[PDB]
Amino acid sequence: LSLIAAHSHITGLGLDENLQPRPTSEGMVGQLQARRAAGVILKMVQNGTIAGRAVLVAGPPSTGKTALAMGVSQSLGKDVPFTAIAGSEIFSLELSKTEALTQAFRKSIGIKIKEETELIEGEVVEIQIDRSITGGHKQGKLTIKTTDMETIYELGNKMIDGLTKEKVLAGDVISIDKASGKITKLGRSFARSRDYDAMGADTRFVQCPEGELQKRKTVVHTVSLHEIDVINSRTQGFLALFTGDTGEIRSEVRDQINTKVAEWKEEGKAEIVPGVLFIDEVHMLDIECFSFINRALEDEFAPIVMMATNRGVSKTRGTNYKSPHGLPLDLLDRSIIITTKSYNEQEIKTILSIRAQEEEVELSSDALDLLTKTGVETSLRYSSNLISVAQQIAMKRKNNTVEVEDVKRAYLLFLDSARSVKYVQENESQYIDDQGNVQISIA
Amino acid sequence: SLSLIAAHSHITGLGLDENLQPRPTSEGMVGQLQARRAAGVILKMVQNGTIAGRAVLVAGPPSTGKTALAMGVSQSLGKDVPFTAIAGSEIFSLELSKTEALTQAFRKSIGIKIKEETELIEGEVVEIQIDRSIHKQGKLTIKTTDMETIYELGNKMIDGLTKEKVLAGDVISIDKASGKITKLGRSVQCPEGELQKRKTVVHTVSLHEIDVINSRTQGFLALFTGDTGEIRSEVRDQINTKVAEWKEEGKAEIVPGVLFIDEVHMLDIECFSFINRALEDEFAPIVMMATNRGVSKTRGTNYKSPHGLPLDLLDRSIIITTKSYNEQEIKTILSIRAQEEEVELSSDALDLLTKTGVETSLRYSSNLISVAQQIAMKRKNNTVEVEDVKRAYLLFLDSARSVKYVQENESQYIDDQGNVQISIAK
Amino acid sequence: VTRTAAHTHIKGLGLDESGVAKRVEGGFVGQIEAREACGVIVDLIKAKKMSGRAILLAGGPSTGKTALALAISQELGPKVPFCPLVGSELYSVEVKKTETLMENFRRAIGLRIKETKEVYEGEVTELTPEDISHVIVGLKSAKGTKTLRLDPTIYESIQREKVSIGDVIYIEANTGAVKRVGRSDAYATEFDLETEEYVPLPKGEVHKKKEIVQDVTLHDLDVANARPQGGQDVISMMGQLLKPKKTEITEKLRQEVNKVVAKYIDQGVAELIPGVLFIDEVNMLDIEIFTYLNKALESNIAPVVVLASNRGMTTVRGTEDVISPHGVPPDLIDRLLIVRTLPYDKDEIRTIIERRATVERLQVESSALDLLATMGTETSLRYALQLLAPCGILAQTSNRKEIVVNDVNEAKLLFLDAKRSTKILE
Amino acid sequence: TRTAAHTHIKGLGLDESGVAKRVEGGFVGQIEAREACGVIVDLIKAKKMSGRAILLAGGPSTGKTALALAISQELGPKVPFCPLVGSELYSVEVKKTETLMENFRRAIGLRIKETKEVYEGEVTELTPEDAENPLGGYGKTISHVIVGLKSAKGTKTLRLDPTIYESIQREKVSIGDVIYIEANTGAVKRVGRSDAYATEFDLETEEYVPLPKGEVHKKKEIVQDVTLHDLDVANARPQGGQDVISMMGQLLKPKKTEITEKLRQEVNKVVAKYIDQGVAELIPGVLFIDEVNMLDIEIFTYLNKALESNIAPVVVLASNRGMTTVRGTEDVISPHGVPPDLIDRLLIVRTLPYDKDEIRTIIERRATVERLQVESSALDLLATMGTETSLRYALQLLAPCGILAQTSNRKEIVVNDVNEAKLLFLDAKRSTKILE
Amino acid sequence: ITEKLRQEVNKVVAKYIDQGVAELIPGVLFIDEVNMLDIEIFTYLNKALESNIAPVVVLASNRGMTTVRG
Amino acid sequence: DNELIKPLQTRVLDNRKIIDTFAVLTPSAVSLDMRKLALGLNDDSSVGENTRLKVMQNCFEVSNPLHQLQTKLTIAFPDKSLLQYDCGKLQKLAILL
Ligand SMILES: Nc1ncnc2c1ncn2[C@@H]1O[C@H](COP(=O)(O)OP(=O)(O)O)[C@@H](O)[C@H]1O
Ligand SMILES: Nc1ncnc2c1ncn2[C@@H]1O[C@H](COP(=O)(O)OP(=O)(O)O)[C@@H](O)[C@H]1O
Ligand SMILES: Nc1ncnc2c1ncn2[C@@H]1O[C@H](COP(=O)(O)OP(=O)(O)O)[C@@H](O)[C@H]1O
Ligand SMILES: Nc1ncnc2c1ncn2[C@@H]1O[C@H](COP(=O)(O)OP(=O)(O)O)[C@@H](O)[C@H]1O
Ligand SMILES: [Mg+2]
Ligand SMILES: [Mg+2]
Ligand SMILES: [Mg+2]
Ligand SMILES: [Mg+2]
């Protein structure tokens, strides 16, 4: 379940075997130095040895830094946790800011435990269940077949109860798990003898299973560290895993959990898969948060943190002095900064073509040039938004291609920041100013 | 109450004579003659109990024994009398209003002694017959030092002894009224007289404790958990009127105590406004206040104040001022501190420590004594020599030397504007 | 194979028996005077005599304060409690900052006790109720058989655990916990297909008794005495799901816990292990936290708290006109001993880089290592430290093991420093 | 007995015609203020007007709290009097407006009388009977129960409903137990075992109680004073219910909640109905707000609105500052720290400072009530000290002088004792000078 | 509500949509007087507009050149 | 909606394996009398005897699905995997086999 989002066009970093960024691949365009740095960080993360490094992504708005993070996440792929949060999420009311940050960090450490399970899988030949009226004793036995073997089993009380709950019928194909005891109906073998109800709802036949009737299979349990913390924090913590409201979990629990996980790793019971945490608009964070971040990176079970910021020199929140990137020098000294540059014209034109391809919008060459010129003049995001509006205008025109006139109409109807600013400056009397004065009447 | 060695453990009293004239060095307290005199006058006023709602301020330079004086007063007052010492930063809570916290603090220092006479049998034990319905027939025998006699039980006593599963040949205490049964070890010990004794037990509680006890269905848990919540004012009024009635009846006596706020400079103007009225009412204890800052802006206000307190409170208080210690007083206080910490200093070492404490701070030398003792322990020496004190001085810094070090290299530290020179080069 | 962090190479202080510190031991380079002071402090802590002692590690950034703290923690050993903190952690939302601070204080004081565990483990043979009524259950073990009478709470646990006759059960007498360990092996062939898990009949006698040693803290006891924490009864479930948030533990509960611990020590069943509390970013603490920390340092039962700060002549948070040596008000400064930590020259930076490379399993050419050291001298040591991993990644991409100069230059061109970014912004 | 700051104040000290004697009821001076307080006390005793407000305005240590407590004493224990301070309004559980509303209603007392009939005594017989026909009822078919009670004046045989029998079974009552039955509600209470059967068993845990005095069936008329806030609390947090949910709620802390206006409306309706029948009467009391300067602007505005209610006590205010900015506002300088709109609703009772003679008389009275004897010369020294620095300083300095005199085993305080007390304890001006 | 619950709901919705029984309707979220939002809310909008599943947000403002709240 | 909407009870019931696998810690210190003293059900409580017994009976009859979490957090009983893990030599034998 997904829709075409602002970063839906990028499927990775698009790098070669020698970490040399391809000029355009996997959706990403240009930004070669930053993509190379991202690839180096990617290899460091995939190695899994370096812990608690902090990396900062800096540069002007719209220069793809959040796209760079999305590409990094796509390169990580599944089975490696990636927690993307914003600075605005940290300031909560039910948790201390350091508690919220701790919960965020522990969401970024993944534990994989592999287990081997014995599985029975069959076609049902017949099932029998002898239960005494006004009595609790029940007797049953099951016959279950495979293409190469058939066997009978005599059923215990719990197995009888489970099979009765599942309403197994002989024309079912089903698997039996000897440990869990759950029964899953895989499909149907033949028809229901044409009873006068449920006539043709079983047409989707399934093939008989083949091989040993009782076969061993492996199951992998992927769980984050934060989930384990919530599970072991209190008795009601499992409900809190979905409801929230976990409370401010005691630190001693965290210390014991860290020791236990360290023992599990050294024992080979569990495999730890650290991931990457991405913070958006970090400058929103408080100096108390950055103070906690300084120590939090030093921990051995910490992920690798990447921070997006663009405000340049600005007053750090909680203090009365400006700081080089909105962040204190305490955090700035311990972090490696990767930079992003403004885009050339050709990079913008190819980004626009890629976005139109992703949105399934067919742009004519002259229309593509006009849209690129508009994007170069004002902003890449503005032209990106204009693409879909032009497509809708073309559809309204009953044409299968987007022409230049559609783009012109979209420009005329919908404004950019500069045009709105100019129209405001010309007509300041029609809007409410900071001093609370405005003319509502026209005479 | 087993605990390690603190910085005030030596203070075993206020060191007063019969004529309230303090001796030069007694009960841990050196000098501070007028301060100790005033503290003793306050102590006698508290013991008399005829004066309520008096606030005393302790004044003069920081590190001049204001807390040491208050501790001396608390210890000289002894037990069986409340003495609450709370920091001003404990008042501000997210679950209790500041006014509610101050009210609880005032009431916690007023104690009420209520006598309960209970009939309890204390005896060494002899064999017990319990029988089924013939509701239940049972007999027990108790031995003491001079009697051995059979009691015939009833239904509830039989039920209680079955629940307790009391053995024989051991020692058991049973209360006739309450019905509680307390087990004791085998006879080291032995019953000492009559089987059934009439001894009263005295219970010491405060007004706050009574308020919490009547506050809820099971409010007595709040006396430990601390989640009392804002108690209704009618509940407190009921407690007040019932305590007045009990005192009139003569079945309970009131023991007024002392409330100590160690850091009054943290309460805001609202707290002072409430405190002004809390002193006036009856059942108000005596409040001891300590402040070190001369003239500052009161928290919650935008103007300075003569002691950090509004003049309305200053009109209601009497101020005790402390002189700074001289070199001789410093020397003898360091001698007492070293004796308490089990450190054998030399004479020249003691003189050097005295001069060091006079130059920088008494606390600094007091903390340096243990460091010097540990340094000497590394050299396998019993007596602390001069070189140990010099090494302790060199390795651990005082405030002024650290300030000088920071001042001369302010570039490598973070300044108020957030600038720092991390680069060792250039 | 293994993961690496900021302080993976820090194994100890490397101090000899006499206390003097070699130039290079325990992974430390230089800072000999601070190491000697820290060793003296370690001796002071190990004495287990004083309480509430506080010291301040004052120095610039990237100078070795956290490294010293972690080295002290390692050298003391896992037996003692060492609790690192940032001041930001104290600013809780559920309870006041005082409650969090006091909880951290008592969490840093350790208690080691001896406890006897009574264990029963059996397969079940009869289930009879004494009629909520006591239950009668028979149990066998490889050495023999026994029948037990269990309290109604245990009966509820067994009923809610879906125990059948012929199930194997584990009962811990101290807690009254019933765990179904599985189905007996003797019934393995009872069916062909059931969800049963078969376990073998327990070895030995039904009743076993063993003596363990378990480590607890004062905070753990406080939590135990404050709220229900375990149990398999619905009563326990309701008791623990009620009042879920933290509460302001009262001074009375702490006093009672102290009295209990003193009784345990006097009986010899418990021993005390005073530990260390470390607070970092102390400048984050507001004036209220410092004001209460003044009170806690005078407490008779407190750990050896160490403070790290790296700001000079900065205003105290909360206050508007208090200029202090390190953001610490003069009241707390007099309670502290300041340990100065000094910056690093070029040779020590080079040695540190070499050791870090050796620890992280990297191979560095002498010229490349010289270039990295001189560029760290130019900008910052930590900059060189974090560049090591990208350099190692770059070397692997070239199918080359040892790091060469080209990788270092490429890494510098790819990743920039804070000063370079600030220049770019300008 | 303990001696508070306002212990010596025994009354307003007024004549039948309203004139106040120069020295009566512990008061010294303040003739005009005392007369105004007498008029206000008459207005309160009239019990006709609602929402009237007056303000006791004067400097620190002038007698605002003294006048408030004198008014409380003069009104008597049958008139509500809720003391308060301005800082207590800032709650953390509910808005300050709700706390002001709650306290404001506390000062409207209601006196409700109820006649109750109770059956009490020692049980002698208990013979449950079934219905005359088995078809008469369902299941057990238990009919009335007959109980025999014994009192100091005789015995009576009662016929009880099966519900009362169920209550008896619940309370676990046996023969000889002293019981207590309320015909008003059908509630049975088990007082205990009779002292007659105290020595039946030589070891038994039973609360033996004496045989009830008077008749077995005594009818008494009960009169109690209950506040409107009490009814509001009873409706908001009822104590009824014996379910597990009820017990779990009982264990919860009684946090204040914003009681809706609808509940007050219903309470007002029911109280009006019962007063209409004549059973109960309404007694508007007095609400005292000390240090009105500390209130926020929102609290002042809600005070403005509260005075427009139909039921409202006479709020008396104290302020010791003038031309002071109102808390919660940046620019509004106001006469007494009270917003100008609220001042327009107030009546200011000006209180004037004292001279040397009044201070001398006050010191005399304070020393008398303190069980301390003071010499005339030492008393003149104390009066000069008080007029030099402050009266309250001397009034508090009486006690250390007495303690010092006792330490010298002297019956009366001597001038040397006053000098030594001066040396031991300083004042605000002297402390400020010594700190400079 | 934790991200786990939201992801589980999204997963089950995706499963049942793939089964063909359900259809997705985006909808419109109109936030009148967008001036009233704080800067933190604006930054979360900045992140939330990039969410893979989000509606079309219509904002209205009657203000001119004024300082952004927060 | 019976599958689209799954309450907290069925989520606790269905995820048995994760709860069994990951509940490891146990309380450091407990006091058994607090379990009954907190609810006021002790023999010497202010709650009436009949009401106390009624509450006890209702608690006995009521059903809780969170029992498994209680019993897992009460005692840290090791499972059949430890015999693979307690001995390193058995671990090596397992991999080699
Ligand atoms: N180098 C790039 N290659 C492909 N798409 C890009 C690139 N840079 C930016 N974009 C796209 O342009 C839009 C704006 O980039 P964004 O990441 O929002 O910039 P910023 O992170 O500075 O806000 C997004 O849709 C993003 O995917
Ligand atoms: N007169 C005295 N005799 C002995 N020790 C003293 C005396 N005055 C102060 N001290 C000790 O010196 C230290 C500082 O006293 P303290 O009461 O903390 O100062 P202040 O309250 O002014 O900050 C404490 O260790 C205290 O025990
Ligand atoms: N003397 C040293 N020897 C070896 N490594 C060091 C030394 N000082 C610092 N480091 C390394 O550099 C890092 C910075 O030290 P740190 O203690 O964080 O400085 P500070 O706490 O003063 O800011 C440490 O985490 C450690 O990995
Ligand atoms: N008219 C009076 N006659 C006798 N004593 C008085 C009189 N007025 C005030 N006092 C005494 O002096 C004190 C000052 O009055 P008080 O109300 O406390 O002043 P404030 O205005 O500060 O509240 C009172 O507590 C009382 O003990
Ligand atoms: Mg972006
Ligand atoms: Mg002091
Ligand atoms: Mg550091
Ligand atoms: Mg006054």
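Per Swiss-Prot, chain A residues shown: 17-459, in order.
Note: Cβ is positioned from N, Cα and C throughout, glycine not excepted.
Less than 8 angstroms from the CB of A:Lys81 (mutagenesis position) sit A:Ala50, A:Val73, A:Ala74, A:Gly75, A:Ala324, A:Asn326, A:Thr356, each of them six or more residues away in the same chain. Residues or ranges marked as ATP binding site in Swiss-Prot: A:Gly75, A:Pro76, A:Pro77, A:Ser78, A:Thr79, A:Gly80, A:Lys81, A:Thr82.
Listed in Swiss-Prot as a mutagenesis experiment, A:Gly80 to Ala is described as follows: Growth defect at 37 degrees Celsius. Under DSSP, A:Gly80 (mutagenesis position) is assigned to coil, being neither helix nor strand in the three-state scheme. Around A:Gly80 (mutagenesis position), a 10 Å sphere centred on its CB holds 25 further CB atoms from the protein chains shown.
In Swiss-Prot, a published mutagenesis experiment is listed as A:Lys81 to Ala, annotated Defect in snoRNA accumulation. Growth defect at 37 degrees Celsius.
What Swiss-Prot notes for the published mutagenesis of A:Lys81 to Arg is this: Growth defect at 37 degrees Celsius.
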Revision key, fill the gap. Around the recorded ATP site (A:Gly75, A:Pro76, A:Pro77, A:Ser78, A:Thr79, A:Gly80, A:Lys81, A:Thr82), other residues with Cβ within 8 Å of the Cβ centre, ordered by sequence, are A:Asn326, A:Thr356
Check your understanding: Quick one: which of the recorded positions (A:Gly75, A:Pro76, A:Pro77, A:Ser78, A:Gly80, A:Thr82) have their CB closer than 6 Å to ligand 5?
Key -> A:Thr82
Check your understanding: Looking only at A:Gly75, A:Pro76, A:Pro77, the binding-site residues on record, which one has the least crowded Cβ, with the fewest other Cβ atoms within 10 Å?
Key -> A:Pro77
Check your understanding: What are the non-local neighbours of A:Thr82 (ATP binding site), defined as same-chain residues 6+ apart in sequence with CB under 8 A from its CB?
Key -> A:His23, A:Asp296, A:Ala324
Review point. What recorded positions from A:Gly75, A:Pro76, A:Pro77, A:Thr79, A:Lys81, A:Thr82 have a chain E Cβ less than 8 Å from their own Cβ?
Key: A:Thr82
Practice item. Report the same-chain neighbours of A:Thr79 (ATP binding site): residues 6+ apart in sequence with Cβ closer than 8 Å to its Cβ, ordered by sequence. Key: A:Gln47, A:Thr356, A:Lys357, A:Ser358, A:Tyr359
Review point. With respect to ligand 1, which members of the binding-site residues A:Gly75, A:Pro76, A:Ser78 satisfy a Cβ distance under 6 angstroms to one of its atoms?
Key: A:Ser78
Point to revise | Residues satisfying Cβ distance under 8 Å from A:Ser78 (ATP binding site), sequence separation of at least 6 | key: A:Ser395, A:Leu396, A:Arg397
